[PDB]
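Contents: one structure, followed by commentary.
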2 protein chains.
Amino acid sequence: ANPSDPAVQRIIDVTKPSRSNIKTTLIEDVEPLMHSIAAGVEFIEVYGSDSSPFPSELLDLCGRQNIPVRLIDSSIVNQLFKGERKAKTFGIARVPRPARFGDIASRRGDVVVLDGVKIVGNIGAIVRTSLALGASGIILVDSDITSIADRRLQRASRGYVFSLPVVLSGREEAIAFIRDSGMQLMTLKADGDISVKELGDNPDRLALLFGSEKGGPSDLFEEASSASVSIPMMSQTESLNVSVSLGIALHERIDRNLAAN
Amino acid sequence: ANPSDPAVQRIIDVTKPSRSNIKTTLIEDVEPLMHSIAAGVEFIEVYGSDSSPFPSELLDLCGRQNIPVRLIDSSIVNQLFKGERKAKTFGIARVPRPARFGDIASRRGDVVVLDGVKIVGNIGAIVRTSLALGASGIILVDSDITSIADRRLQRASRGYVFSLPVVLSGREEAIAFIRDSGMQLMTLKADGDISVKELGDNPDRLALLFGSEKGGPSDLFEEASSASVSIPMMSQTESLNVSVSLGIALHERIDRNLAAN
Ligand SMILES: C[S@@+](CC[C@H](N)C(=O)[O-])C[C@H]1O[C@@H](n2cnc3c(N)ncnc32)[C@H](O)[C@@H]1O
Ligand SMILES: C[S@@+](CC[C@H](N)C(=O)[O-])C[C@H]1O[C@@H](n2cnc3c(N)ncnc32)[C@H](O)[C@@H]1O
């Protein structure tokens, strides 16, 4: 373990602050770490607080992946971070190459397609929900996001932005991929023809499309769109937050996305 | 149509801006207005952008409640705006008295209870979801919100904050009200005993409890809590966002809450 200051550990104090270096980034907490490693994300070294029980399985995973792991005493860990108290566990990872359609095609499970969603808070929460409910990947269209390593997005996603393919794509390219991949594009809308409760019956791999406005997504998607899906509300004149709408849709598909895996 | 100053309509430029008193307020967007008046809120006057068709119906529900409406010019409508830009339909209103437990106890539908939820972003979205999915009301325990009026809770709620009973309360106060009301308390947690899918089966009106932590809600709600509810995920090792968890919870109760309206 290291209790002194620094040693060469200074790297941690470099990749964390509002520095510049992009090649590396910090991923906090055990679960984001576990899922990152599982997704092939390369790590330089994983750390942990000597005042916290280092998760047995992370230690093991890192072991079977040749990932070095060192303990750090409380005082130094407290110096870092704050005031979210503690990460208690974290690692230095090389920022992966941009995700591609190929990363989604080779995986199994529904695909989440966002169109016009720009608020990082929504995108972040959507990343978490998609991962937790068994989505294969996410395709972002018109999100104003240039890179997925955007720290705002990393933080908004609880550090899960690398745990599943998040592809930045143009509208036409996304449509072409979905079309030629054999997936069934489903447009979720408050005034959709089909009840969201009927999604569980669908045996096909689905591409669930969401917008940012109650009129979204772009009507230009209607061409590729196979059907419109609606989430029942008190009245269909209301609407739900896109992240909330995503959660319900994926919730209805949970069995199909578990069967896929 | 009035391009005149002050033209006395300058109320909007003393209520919308951050001034002195917390009484009246300005509500944007066409929808928030409808449900606001459809509850018991009083509007001094509603305005609208000129070069942009006016929503007929707002007039009917403003004529039967004696609420005046006047058109503003797009040069002045945007003289006070930025976006969207196309908020279009707004109007000053009078902040109602603080919500009471009785308000909820008189209305029908499951009750939502948040414990320790402080982030207004979630609380706001949680309001929309509760409203849209037919929740009787929300109890905000330990939210650090001094008043529902708070301009940040309004903006985070799109202006729907006055569409249903939102009660600020202490932990003991809320626990006492749920027992004396006969409602069955359900605590939602990742490692709950009952599945969220089984909620729709319960014939009784429910009180849904959500914490702010993964280790929440406060275990002091346990005695009152007669059951724990868990939403299935790829692995209970993780957890869902509070608003997403709520949406799914109410979604499974949609038939019972449509039954309560
Ligand atoms: C509804 S818009 C934002 C709400 C809108 N601006 C409003 O308040 O009127 C966000 C996204 O959530 C999705 N969504 C909202 N309600 C839905 C519902 N009831 N069923 C299916 N999708 C829904 C839509 O696809 C939309 O693109
Ligand atoms: C775990 S807390 C905090 C969630 C997340 N850490 C966040 O960004 O806020 C989320 C709340 O939603 C409820 N919740 C979360 N995951 C759930 C699940 N899998 N099943 C049922 N309820 C859940 C819990 O009551 C909890 O209080």
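To match Swiss-Prot, the residue numbers of chain B are left as they are there, and the shown ones run 8-268.
Structure method, as recorded: X-ray crystallography, 2.5 Å.
Heads up, the Cβ atoms here are built off N, Cα and C, so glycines get one too.
Among the sequence features in Swiss-Prot, the mutagenesis site B:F88 to A is noted as follows: Defective in RNA binding. Note: B:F88 (mutagenesis position) has non-local neighbours B:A94, i.e. same-chain residues 6+ apart with C-beta under 8 A of its own C-beta.
Among the features that Swiss-Prot reports, S-adenosyl-L-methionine binding site is placed at B:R135, B:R165, B:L195, B:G218, B:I238, B:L247. B:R165 (S-adenosyl-L-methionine binding site) falls within neither a helix nor a strand when secondary structure is assigned with DSSP, and so counts as coil.
The number of other Cβ atoms within 10 Å of the Cβ belonging to B:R135 (S-adenosyl-L-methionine binding site), over all protein chains shown, comes to 24. Listed recorded positions (B:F88, B:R135, B:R165, B:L195, B:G218) with a CB under 8 Å from any chain A CB: B:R135. DSSP assigns B:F88 (mutagenesis position) to coil in the three-state reduction, outside any helix or strand.
Around the Cβ of B:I238 (S-adenosyl-L-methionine binding site), a 10 Å sphere holds 24 further Cβ atoms from the protein chains shown. Closeness to ligand 2 is met by none of the recorded positions B:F88, B:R135, B:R165, no Cβ falling under 6 Å from the molecule.
Taking the Cβ of B:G218 (S-adenosyl-L-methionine binding site) as reference, residues of its chain lying under 8 Å away and at least six apart in sequence are, in sequence order, B:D122, B:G123, B:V124, B:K196, B:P224, B:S225, B:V249.
Listed in sequence order, B:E35, B:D36, B:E38, B:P39, B:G131, B:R135 are the same-chain residues six or more apart from B:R165 (S-adenosyl-L-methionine binding site) with CB atoms under 8 A from its CB.
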